[PDB]
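After the structure tokens below, expect a handful of questions from me.
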Amino acid sequence: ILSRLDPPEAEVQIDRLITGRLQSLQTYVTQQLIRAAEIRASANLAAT
Amino acid sequence: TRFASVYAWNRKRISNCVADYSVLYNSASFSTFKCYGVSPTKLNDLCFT
């Protein structure tokens, strides 16, 4: 895409791609946080 | 000298050669240079099938 198109349309193409990838990253981060919390609870029970 | 008509337009197939697109701003000035999927200004660096 970089080697092919002009700036004015390459802009909108890369904005679309960036938006999608950022959405995916945010979802993954949220899932990891929830799993970490559950693991913390299990660890406290084991320590007790 | 002779082109084709509306209904019986000719099909031409070209390969195994080099298409010097650099000599393009040298003819009867193209009123239409509408190019989709492609940015035509000095980007003749791709190999088509």
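So for chain A, numbering is Swiss-Prot's, and the shown residues are 980-1027, in order.
This deposition comes from electron microscopy, 3.8 Å.
The backbone N, Cα and C atoms fix where each Cβ goes, and this holds for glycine too.
This is the feature table in Swiss-Prot:
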VARIANT   A:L981 to F  In strain: Omicron/BA.1
VARIANT   A:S982 to A  In strain: Alpha/B.1.1.7
VARIANT   A:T1027 to I  In strain: Gamma/P.1
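I'm curious about the neighbourhood of these features; can you describe it?
Spatially close to A:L981 (variant position) yet at least six residues away along the chain are A:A989, judged by Cβ distances under 8 angstroms.
A:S982 (variant position) carries neither a helix nor a strand DSSP state and counts as coil. Residue environment of A:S982 (variant position) contains 8 other Cβ atoms, counted within 10 Å of its Cβ in all protein chains.
Counting only same-chain residues six or more apart in sequence, none has a Cβ lying under 8 angstroms from the Cβ of A:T1027 (variant position).
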